[PDB]
Amino acid sequence: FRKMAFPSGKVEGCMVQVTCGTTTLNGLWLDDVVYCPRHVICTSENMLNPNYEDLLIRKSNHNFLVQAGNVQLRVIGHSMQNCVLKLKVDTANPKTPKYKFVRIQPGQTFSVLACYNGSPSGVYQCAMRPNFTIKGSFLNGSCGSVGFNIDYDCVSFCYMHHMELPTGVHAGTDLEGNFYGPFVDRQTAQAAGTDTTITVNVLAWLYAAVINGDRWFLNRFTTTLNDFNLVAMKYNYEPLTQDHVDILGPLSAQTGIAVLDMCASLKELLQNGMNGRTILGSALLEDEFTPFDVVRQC
Amino acid sequence: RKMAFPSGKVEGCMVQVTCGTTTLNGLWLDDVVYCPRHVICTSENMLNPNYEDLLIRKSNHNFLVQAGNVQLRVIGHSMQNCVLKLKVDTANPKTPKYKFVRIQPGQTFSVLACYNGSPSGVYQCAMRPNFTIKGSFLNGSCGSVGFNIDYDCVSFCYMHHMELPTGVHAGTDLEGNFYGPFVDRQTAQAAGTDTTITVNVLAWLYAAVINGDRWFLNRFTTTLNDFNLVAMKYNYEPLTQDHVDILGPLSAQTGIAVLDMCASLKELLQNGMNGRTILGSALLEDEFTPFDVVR
Ligand SMILES: CC(C)(C)[C@H](NC(=O)C(F)(F)F)C(=O)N1C[C@H]2[C@@H]([C@H]1C(=O)N[C@H](C=N)C[C@@H]1CCNC1=O)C2(C)C
Ligand SMILES: CC(C)(C)[C@H](NC(=O)C(F)(F)F)C(=O)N1C[C@H]2[C@@H]([C@H]1C(=O)N[C@H](C=N)C[C@@H]1CCNC1=O)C2(C)C
């Protein structure tokens, strides 16, 4: 059971390089618009507390250099939507996929296409943490890289990368420029809140363990949502809702293990540990697989 | 994070190959489709297939090749070790710059898992020392390929053929020669005992020092032989002088001598992590190569 990213070719064909003055990052080129983080119009001097409304009025089309591989794109218009810059360009991308912009919830997963200088570098699978950060791998120049899901040739863009927090986790917006989490696009002191484990994803991962070989952690017992939720808080675990139980229903129906019975397994694992046994070859409990992820893979 | 390569250059080469009732994936490069030769097997042939006798009875029109909605015309065919090479009517217009390479255990690569010719997911892999892949491959995944990409040239190194009973996977290079002692035949065969890729753990430890963690270092050193005598008690691969030379650059960039990093690994194996993590893991990661670390 591997963590898998979506195939990235539909997105690779949209990545471009955006340069404003001395600042270069990545942009997303869909039809005749290029989307990128608005802090590209910041001068490094003004990363501390910029006024984006003012800095953009003073910009003109000629302040933006957009490069698609070998080819320079001519910017013919610019505007802002929340924290993303929208650069209208000369040419529609002939590789534009069927796509939509969506906003995801903490605990959902997506693929990230990490890019540098407009050129795709690698792909990995991520989860939006309960504290609204991403445990990604982003280096200098990675801003504007996007995250996405694919459903039957339709790309759902859900994330654009903006910044790294002092604990090495990452923060970004949806493609309409709304931040995930209580962060702002400026170099001021900010930090991730204390993170928590995504309970519904651990359970889904335990179902995947049962779907494969592993069954030793099953027991005769069952809990209640209220009794399990007291256990969850003690171990820094997101509380489990009736909504989570309902979505795990398919896996509970397929494997014959009710969710509150799996919770009994999980509560038991959280207290007594694994006693030298493993689950899908892992010694810790994995929480970056959603229920849909497990159904899809299996 | 362990990252796969962007998969688009390979997605444009995946096709569907059908022969009778068997369908799997093929790789379409220029005017040749490559795929596993057991596409020409039926039910009653998996146990003891005679591939020469099965192939002699086929003609070009027995092979149905589909690239998306378009049927390709097969105009020739031949067998090279355990891969079939289907000469087609049309050169793939999306053929990337590519080459074929055979890799060694410990090497990493990306896998594009496909079903019925359409890409489903991409993940990053290592060739294990027992010549198997710890992959994620379902019923129709055969013919999925593994690859690296360097300066826009795609190095194809793996094509998927079989699942072993332990859940791991075996396959061939793109010339059809199996990695390890496996055969494309449904008989009792089993992966040998697997071991940890020691040179990859050490390279990763060097990556931890470079990103500013040093908690696992100690003041000891070790001889190469003493290191290997301890490490093999944990099912770690022996470290060779070639591996030592290979880590040299990282040892220079960090100032930590290779054998001093070996002493730290012996201690990590002795103690565990005591609830800590090194890069982002509570496990010793062995699927990032020395070459990977510098990049
Ligand atoms: C880490 C740093 C101290 C530099 C800063 N962090 C914080 O200001 C915080 F602590 F508030 F998060 C930060 O990321 N930025 C400062 C400045 C932009 C952003 C930035 O340079 N983004 C990079 C875009 N290519 C990607 C970064 C590069 C390192 N790894 C990444 O992912 C803006 C928030 C406007
Ligand atoms: C797992 C099974 C017991 C069926 C068998 N294994 C062994 O015979 C062994 F144990 F000896 F390896 C096995 O894999 N095959 C039997 C037959 C082909 C191959 C096969 O069906 N390949 C699939 C290609 N689409 C991919 C497989 C599907 C399951 N998961 C995969 O990855 C050949 C070896 C000629």
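Residues 3267-3561, in that order, are what chain B shows, numbered as in Swiss-Prot.
Looks like X-ray crystallography, 2.1 Å, at least that's what the header says.
Keep in mind that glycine also has a Cβ here, set from the backbone N, Cα and C atoms.
Around B:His3304 (active site, for 3CL-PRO activity), the same-chain residues at least 6 positions away in sequence with a Cβ under 8 Å from its Cβ are B:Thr3288, B:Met3312, B:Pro3315, B:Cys3348, B:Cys3408, B:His3427, B:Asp3450. Swiss-Prot lists B:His3304 (among others) with the feature active site, for 3CL-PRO activity, giving experimental evidence as the kind of evidence.
Every protein chain considered, the tally of other Cβ atoms within 10 Å of the Cβ of B:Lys3353 (variant position) stands at 15. Looking at Swiss-Prot, the entry for natural variant B:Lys3353 to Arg says: In strain: Beta/B.1.351.
A simple way to gauge crowding: the CB of B:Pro3395 (variant position) has 22 other CB atoms within 10 angstroms, across all the protein chains here. Here Swiss-Prot notes a natural variant, B:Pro3395 to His, with the remark: In strain: Omicron/BA.1, Omicron/BA.2, Omicron/BA.2.12.1, Omicron/BA.2.75, Omicron/BA.4, Omicron/BA.5, Omicron/BQ.1.1, Omicron/XBB.1.5, Omicron/EG.5.1.
DSSP assigns B:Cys3408 (active site, for 3CL-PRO activity) to coil in the three-state reduction, placing it in neither a helix nor a strand. What Swiss-Prot lists as active site, for 3CL-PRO activity is B:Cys3408 (among others), and the listing cites experimental evidence.
Swiss-Prot documents B:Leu3468 to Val as a naturally occurring variant and attaches the note In strain: Zeta/P.2. Taking Cβ-Cβ distances under 8 Å and a sequence separation of 6 or more, the neighbours of B:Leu3468 (variant position) in its chain are B:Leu3505, B:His3509, B:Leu3513, B:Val3524, B:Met3527, B:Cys3528, B:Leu3531.
In the three-state DSSP classification, B:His3304 (active site, for 3CL-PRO activity) falls within a helix.
For ligand 2, the nearby recorded positions are B:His3304; that is, of B:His3304, B:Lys3353, B:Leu3468, these have a C-beta under 6 Å from one of its atoms.
Each residue contributes its Cα atom, and for B:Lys3353 (variant position) and B:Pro3395 (variant position) those atoms are 34 Å apart.
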